[PDB]
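**Q** Have a look at this one.
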Amino acid sequence: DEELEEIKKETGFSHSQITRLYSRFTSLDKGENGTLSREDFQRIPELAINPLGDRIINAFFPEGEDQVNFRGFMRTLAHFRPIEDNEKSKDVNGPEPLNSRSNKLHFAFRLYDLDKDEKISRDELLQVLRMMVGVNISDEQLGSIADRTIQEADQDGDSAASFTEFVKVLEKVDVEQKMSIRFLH
Amino acid sequence: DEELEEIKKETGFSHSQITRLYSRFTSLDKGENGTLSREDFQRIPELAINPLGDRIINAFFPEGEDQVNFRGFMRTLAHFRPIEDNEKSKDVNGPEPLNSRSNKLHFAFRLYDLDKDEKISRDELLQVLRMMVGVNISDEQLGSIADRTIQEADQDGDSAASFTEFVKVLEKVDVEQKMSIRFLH
Amino acid sequence: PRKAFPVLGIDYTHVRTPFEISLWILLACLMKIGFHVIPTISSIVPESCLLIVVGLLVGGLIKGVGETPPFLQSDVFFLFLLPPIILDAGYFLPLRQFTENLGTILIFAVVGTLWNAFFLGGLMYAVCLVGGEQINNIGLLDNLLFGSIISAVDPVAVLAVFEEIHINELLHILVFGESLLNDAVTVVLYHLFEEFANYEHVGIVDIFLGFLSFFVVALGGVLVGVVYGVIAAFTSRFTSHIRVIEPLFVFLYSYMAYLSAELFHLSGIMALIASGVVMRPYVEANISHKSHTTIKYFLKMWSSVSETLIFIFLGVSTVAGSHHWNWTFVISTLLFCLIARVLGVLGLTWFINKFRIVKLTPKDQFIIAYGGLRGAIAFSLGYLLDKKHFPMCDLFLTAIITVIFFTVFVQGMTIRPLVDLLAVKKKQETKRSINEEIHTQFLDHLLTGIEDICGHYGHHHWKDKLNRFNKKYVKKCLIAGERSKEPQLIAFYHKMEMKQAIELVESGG
Amino acid sequence: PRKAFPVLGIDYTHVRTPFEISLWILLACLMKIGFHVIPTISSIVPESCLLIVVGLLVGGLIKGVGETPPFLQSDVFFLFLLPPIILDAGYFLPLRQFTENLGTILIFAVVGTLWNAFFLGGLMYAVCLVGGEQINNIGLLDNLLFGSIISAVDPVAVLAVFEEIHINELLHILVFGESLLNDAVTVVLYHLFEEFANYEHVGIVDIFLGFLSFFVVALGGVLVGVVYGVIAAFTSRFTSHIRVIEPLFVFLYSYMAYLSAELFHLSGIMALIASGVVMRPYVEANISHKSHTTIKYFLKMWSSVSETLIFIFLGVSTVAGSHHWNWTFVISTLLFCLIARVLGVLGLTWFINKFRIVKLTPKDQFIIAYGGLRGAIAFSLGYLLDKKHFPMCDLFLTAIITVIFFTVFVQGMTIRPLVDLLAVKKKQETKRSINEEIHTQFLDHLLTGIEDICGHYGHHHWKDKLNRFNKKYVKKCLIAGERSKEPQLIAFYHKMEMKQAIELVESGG
Ligand SMILES: CC(C)c1ccc(C(=O)N=C(N)N)cc1S(C)(=O)=O
Ligand SMILES: CC(C)c1ccc(C(=O)N=C(N)N)cc1S(C)(=O)=O
C-alpha cells in the first residue's frame, strides 16, 4: 500500500475512493513523467467540447506551473466531496475540510475570475456567458444579461461586489446538493 | 298652417318632424316670452345629470345671446338629421345640408372648444374628460390619457392639430350611424 | 391464457367511448391546420365546404369498409357541440352594434322566421298536394314542421362562413343577430306544431296560447340567462383569494344557464347569449388579467373546434343519414326556401328602412338574404322527428341535407366572390385606437343629451338609464374588485397600455 | 294535455346527465372558495379533510332523503378525474429535482411498493388465518390483491395535502416521485395477481413473466408517452398560422397517450408523465405566449377542480360504499400498513444513503413514511374487484375506506403540526432570480466537466449527452419557431423580463 493516509486527512476521502481515483490517474497519465499537464487534460474526449473545458484545466493548477501531481488532483478535486452533516458537526475547531460550503463557492468565484484578483467584472461575466452560450447570439444582448446580473448582484456600488454578496445571492441556491460529486469506490 | 317651408329647406326635415318638434317646443316653453333660454333648458329633468349638459345648453346658441327661437332650435338640431344617401347624391352643387358629415364633426370640435377659436388643447381635453369621468379619478392620470390622445392625434406639432386631423382619426369611426337621430313623426 | 406477457391485455371496451371522441377531435384539429397550411385554398373554398367534404369522405371510408358511420346525434349536439359556439358568439359580442341595430336584429328573427316558416309551409303544402303519390299525404302540420326546421339559419354556419370574409360590421352583426335570435322562434315553432299535430282540432285559443308561449320562451329565456349572470358576476366577486377557479365560473354558470333553460324547454341558444352579455361587464373586471386571457383564448378554441366538429359531422352523417330522394319535394324546398328568404328580406327591409338611420343598401339586403346559411340546427332538428309520429322523415332528411349542402356550398363558395363583385365594405375597423374610444363616448353623451332635449326616447336614452342604474345600484354590489367606479375610459387605457407594453417587450430583437 | 303554456314542458331526461355533473362541479367550486374565505380554517384542517367531510355530509343528505348517493365509479375516474391531476403534476414538473433525485424516486416506488404490497400480503395473511371464521378463507392471493391496492399511495392526495405545507423541494419531489411512479408497480401487481388468482398452479416461470411484464409496463409506458410527445411537439411546429388551436395540442395528444397506454394495460399514470415532460421543452417554445398562459392557467384549474371532486367523491362514496365491518381485519390493515410503510422507508433510506449526496435526514425519512397518503386509487381499485371472483369485497372496501380516512385525516390533520414540531425546512425557494439561473448553469457545466475528468459517469454526464443530442438532432427538427438555437439563458431572461414588465404596467397606481 502506497502513502495515502495524509491525503485521506488533507482531502477527506475514504480509502477506496482514493484508490479508484488513482486508478483513473494511471489510466489517464499516458506516461509517468507527464503525470498531469494541460495537454493530458485537453485530450480527454468530452470536457473539451464543454464550454468550460479550458477554465477547468487551468483551474486545477495551483500556480503557473503546468504539472499536476496525484496529490494535487486530490486537493483540487476534494472541493466537490459531498458535505457530510455528522462528520462536519462532530468537531468544530477550524475550516479544515476542503469541501466546506465557503470553499464550494470560492471555487466558483475563482473559475469566473480572469486572474486570482477577486474581481468578477462585466468582462468576466461577458466572457463566461459567451462561453456557455453559443457564438451566434447577440453580443449586447449578452451584455444586457450580464449587466442586469451585475446591477442586481452588486450592492458594493463599484458594479463588482465580487464575493461577499456572491454568497448572499447563492444562499438561496442549495450548493450542498448542487455542485458535489459522489466518487464511486 | 304656420310658416314651415323655409325651415324645411334650411334644415332638411319633413313636415311632421317639424310639427312634432314644435309640439315639444310649446311643451317646454313654459311661457311664450321666454321661448328658449338657458334657464328653460337647465330645468329639463335628465340632461343636467348628463356631464355635457351645460356644454349642450351653451352649444345650441349662435352667440352670447340667451334667447333661442324655434327656427334656431331647428338650425342647431338639424345637425343630427340622419344622412340620406339618395337625397345627398341626387344633386351635388354645394354643402347646403346642415347634416353633412363635415358639419357633424364641426359640431363636436365646437363642443370641445372653450371659445370658437378652433383650438382644442390639453386644457380643453382635460376639462371634458373630467366632465365625463367622475371627480374621484386621479388628475394626472386624466392628464396621461389626454396627453396620450394629444400626441397620437397631433400631427401639427403644436400639440393642437385641432380639426384637419380630427377628421382623419374620426374617419375610422362611422359618424353617419353614430351621432345622428331619427325624429319620430 | 395469455401465456406471454401476463398483464398486457387489450382493454378497448372502457376506453373506446373517450378514445373515439379524442380521435375525432384530433381529426378536426389536423384538418384545421391542414387547409390553413396548403396555399391559396382559403380563397377558392370557404374553408367550411372542405370540412363537410372531409366529413363525407371519412364517412364513405368508415362505411364501405364495414362500419356504420356515427350519425352526429341530436343531443350530443344541443348539449356538447352547440354551447361552446353560442357562448363564443355571445361573449365576444360587439354590444354597441346590437344596442343600435336592435330593431332589425329583433325583426329579422322574430318576424323573419315566423314568415319563412309559414311561407315554406304554405307553398310546399301546395307542391305536395299536386306532386304525386309519394310526396302526397304530408298534410299541413307535417309541412309546417318542415318549414320551421329548414328555415332556422344556423348560428354555427353563418358565423363560420362569415368569419373569413370580414364583412361590414353592420352587416356582420345583422347575420349574427338573425342567427342567434332565430332559435327563440324555432323552438316555439318546433315544439308547438308537434303539439299542434296530434291535437285533434286546433281551435283558435290554442294559437293565442302559442303567442304567449313565444313571449315566455323569449323573455323567460333571457331572464334565466340574466339570473345566472348576476350569479356568475356575484360569485366572481368573492374569488379574490382563489385564483385558479376563475376560468370555471364563466362556464359552469352559463352552461348551467343553458341547461336550466333547455330543461324548461325555453330557448337555450338565447339564454346563453343573455348570460354571455351580463357576465362580461362584471367578470372582465374583478378577475385577474391572466385568468381572462385564459377564458378568452379558451372560448376561442372551444368554438373553433366545435364548429369544425359539427361540420365534419354534417359531412359524416350525409353518407349514412341521407336517403329517400324525391325530386319534386327536394327541388321544391330549394326553390321555395331561396325565393322565400329573398322575398322576406326585401319586404322587411322596405318596412325597416322607414325607421332606421343607416338605410339597408340593396347590397346589404342581398348579402343578408343570400348569406343566411342553413346548418346543423336544421339537421339535428330534422333528426329528432320520430319516424312513428311523422311517417315522412325518410324524405325530410334528404331535403334538409340537400338544403344544407346548397346553402353551405353554393351559398358558401359563392358568398366569397359575391361581396367582391358587389363591392361591399369589408371590415374597415380592423384595428383599434384611443381617440376613437374617447370621442365615441363623447358623441354618445352628446346624443344622450339631444334625444332627451327633443323628447325622442330611443336607444341612447335607454342606454343612459341602464348605465346610470348599473353604475349606482349594480357595479357597487356586484364587482367589488376595487373597480366599482372606474369608467370605461380608464379600463380601456389600461387594456391598451398593457397590450402595447407586452408587444414592445416581446420585440426584444 | 298541457293546456296552459303549450310549449313549456319539463325535459329533465336528456339534460340530467350533464346537469348533475355541472351541479357537482359547482359544489366543488363553491366549497373551494368557501373554506378559503372562512378565516383560520386553513391552519387547523388540511383543507382536504373538509372535502371528504362535505362529501359524506352531502352523501348523508342524498341518502336518508330517498336517493342512492352516486358511488364515484371506477372508470369515470381513471379516465376523467385522474388525467387532469396527473398531467398537472407531470407538466409543471421540477425536472432538475427528478434528474438529481432519480435513484430514490425510482427505488421508493419500484421496490418500495413491491415491498409494502408483499409485507401487507404476508402479515395480513397471518392475521386472517388466526383471526376468526369471518376474516378467514381469504387466502394468499386474495390478500396480495389487497396489499397491492391499499399500498398504492395516491398521486392525488399526497399532492393535494402537500401543496399547502410547502415542504423542502427535495422532500416534496420525493413524495411527487413516489406517487407518480407508484402506479407502474400497482398496475402490474393488480393485473398480475388477478391472473395469478385463477391460474390454478402458479409455477415459477409465470413469475419471471411477471418481471418481464413489469419491465414492459414501465418502459413501454414511458415510450408511448414519448411517442405522443414527439408528435405533440412536431404538431406544434406547424401551428404558426393557426393560433386558436394551441391549447388543444397539449391535451388531445397526452389524453390520447394516456388512453393508448391504458388501452394496452400499460401504466397510464406514468405514460402521461413522460408525455408531460417531452412536450414542455418543445411546446413552451414554438407556441405563442398567450396560448401558454392559457395552457398553464387551465391545467391548474383542471387539477384543482379534479382533486376537489374526487375528494368529495371519496366522501360521498363512504356513506354508500363502506360496509361489512370486521374489527380484526380493519385494525390489522391499519397497523400493518403503517408499520409496513415506516419499516420499508427506514430500510430503503439506510440502503440509499450509502449512495446519495444529500443524506436523508431522519426528518426526511419520517415525513416520507408518515406522509405517504392513501387516496382514491386505493378506493377505485378496491371497487373494480368483482364480487364474484373475489367473494370478500364487502370487507376490502371497509378496510380501504378506514385506511383512506386514516391516512387522509390523522395523517392529514397532523402532517401540518408535525413539520412544525420537527422543524423541517419549508420552501426556501419561494421566489426566483436571474443570478440563480446563470450561476446554476455554470455549476452544472463545472460538474459536467469534473465528472468526466474523474470517470464517474453519473447524472450530469447523461444530462450532457441528452442535452447535446436534443441540441443537435432535435430542437432543429422539432421546434422550428425561430428558437432552434436560443439557450435557456435567453429564454429565462425573456420570461422574467416579460413578467416584471407586465407587473410594472399593472401597477399604474
Ligand atoms: C331534444 C334535443 C333534440 C333538443 C332539441 C331542441 C332544443 C331547443 O329547444 N333549442 C335548440 N336546440 N336551439 C333542445 C334540445 S335538448 C333539451 O338539448 O336535448
Ligand atoms: C378498469 C379501470 C378500473 C382501470 C383500473 C386501473 C387502470 C390502470 O391500469 N392504472 C391506473 N389506474 N393508474 C386502468 C383502468 S381503465 C383502462 O381506465 O378503465
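Residues displayed in chain A correspond, in order, to Swiss-Prot positions 11-195.
Per deposition record, electron microscopy, 3.5 Å.
Cβ coordinates come from backbone N, Cα and C, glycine included.
Per Swiss-Prot, the features are:
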DOMAIN    A:26-61  domain 'EF-hand 1'
MUTAGEN   A:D50 to A  Does not reduce calcium-binding, colocalization and interaction with SLC9A1
DOMAIN    A:110-145  domain 'EF-hand 3'
BINDING   A:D123, A:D125, A:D127, A:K129, A:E134  Ca(2+) 1 binding site
MUTAGEN   A:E134 to A  Reduces calcium-binding and SLC9A1-dependent Na(+)/H(+) exchange activity. Does not reduce colocalization and interaction with SLC9A1. Reduces colocalization and interaction with SLC9A1; when associated with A-175
MUTAGEN   A:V143 to A  Inhibits translocation to the cytoplasm; when associated with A-145; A-147; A-183 and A-185
MUTAGEN   A:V145 to A  Inhibits translocation to the cytoplasm; when associated with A-143; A-147; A-183 and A-185
BINDING   A:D164, A:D166, A:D168, A:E175  Ca(2+) 2 binding site
MUTAGEN   A:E175 to A  Reduces calcium-binding and SLC9A1-dependent Na(+)/H(+) exchange activity. Does not reduce colocalization and interaction with SLC9A1. Reduces colocalization and interaction with SLC9A1; when associated with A-134
MUTAGEN   A:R192 to A  Does not affect sodium:proton antiporter activity
**Q** Please identify, among the binding-site residues A:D125, A:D164, A:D166, A:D168, the one with the smallest Cα-Cα distance to A:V145 (mutagenesis position).
**A** A:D125
**Q** For A:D168 (Ca(2+) 2 binding site) and A:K129 (Ca(2+) 1 binding site), determine the Cα separation and express it in whole Å.
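**A** Cα to Cα, A:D168 (Ca(2+) 2 binding site) and A:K129 (Ca(2+) 1 binding site) are separated by 11 Å.
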**Q** Want to know which recorded positions, from A:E134, A:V143, A:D164, A:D166, A:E175, are within 10 Å of A:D123 (Ca(2+) 1 binding site) at Cα; which are they?
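**A** Checking each Cα against A:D123 (Ca(2+) 1 binding site), the hits are A:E134.
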**Q** Within 10 Å of the Cβ of A:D50 (mutagenesis position), how many other Cβ atoms can be counted across all chains shown?
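**A** Around A:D50 (mutagenesis position), other Cβ atoms within 10 Å: 18.
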**Q** So, by DSSP, how many helix, strand and coil residues make up the domain 'EF-hand 3' (A:110-145)?
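**A** Counting residues per DSSP class in the domain 'EF-hand 3' (A:110-145), I get 23 helix, 0 strand, 13 coil.
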**Q** Would you count the other CB atoms within 10 A of the CB of A:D125 (Ca(2+) 1 binding site), including those on all shown protein chains?
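**A** If we count other Cβ atoms within 10 Å of A:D125 (Ca(2+) 1 binding site), we arrive at 7.
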**Q** Given the recorded positions A:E134, A:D164, A:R192, find the one whose Cα is closest in space to the Cα of A:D125 (Ca(2+) 1 binding site).
**A** A:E134
**Q** Counting other Cβ atoms within 10 Å, pick out the least crowded of the recorded positions A:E134, A:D166.
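**A** Per-residue Cβ counts within 10 Å for the recorded positions A:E134, A:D166 bottom out at A:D166.
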**Q** Taking only the Cα atoms, work out how far A:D127 (Ca(2+) 1 binding site) lies from A:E175 (mutagenesis position), in Å, as a whole number.
**A** 16
**Q** Going by C-alpha positions, which of the recorded positions (A:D50, A:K129, A:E134, A:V143, A:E175) is nearest A:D166 (Ca(2+) 2 binding site)?
**A** A:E175
**Q** Per 10 Å Cβ neighbour count, which of the binding-site residues A:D127, A:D164, A:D168 ranks highest?
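**A** Neighbour-count leader: A:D164.
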**Q** If you measure C-alpha to C-alpha, which of A:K129, A:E134, A:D164 (recorded positions) come within 10 angstroms of A:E175 (mutagenesis position)?
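**A** Within 10 Å of A:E175 (mutagenesis position): A:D164.
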**Q** From the centroid of the CB atoms of A:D123, A:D125, A:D127, A:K129, A:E134, the recorded Ca(2+) 1 site, which same-chain residues not already listed sit within 8 A by their CB, in sequence order?
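**A** Neighbours found: A:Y122, A:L124, A:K126, A:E128, A:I130, A:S131, A:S172.
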**Q** Would you list, in sequence order, the residues of this chain other than A:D164, A:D166, A:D168, A:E175 that have their CB within 8 A of the centroid of the site's CB atoms, where the site is the one recorded for Ca(2+) 2?
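**A** Close Cβ neighbours, site residues excluded: A:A163, A:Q165, A:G167, A:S169, A:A170, A:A171, A:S172.
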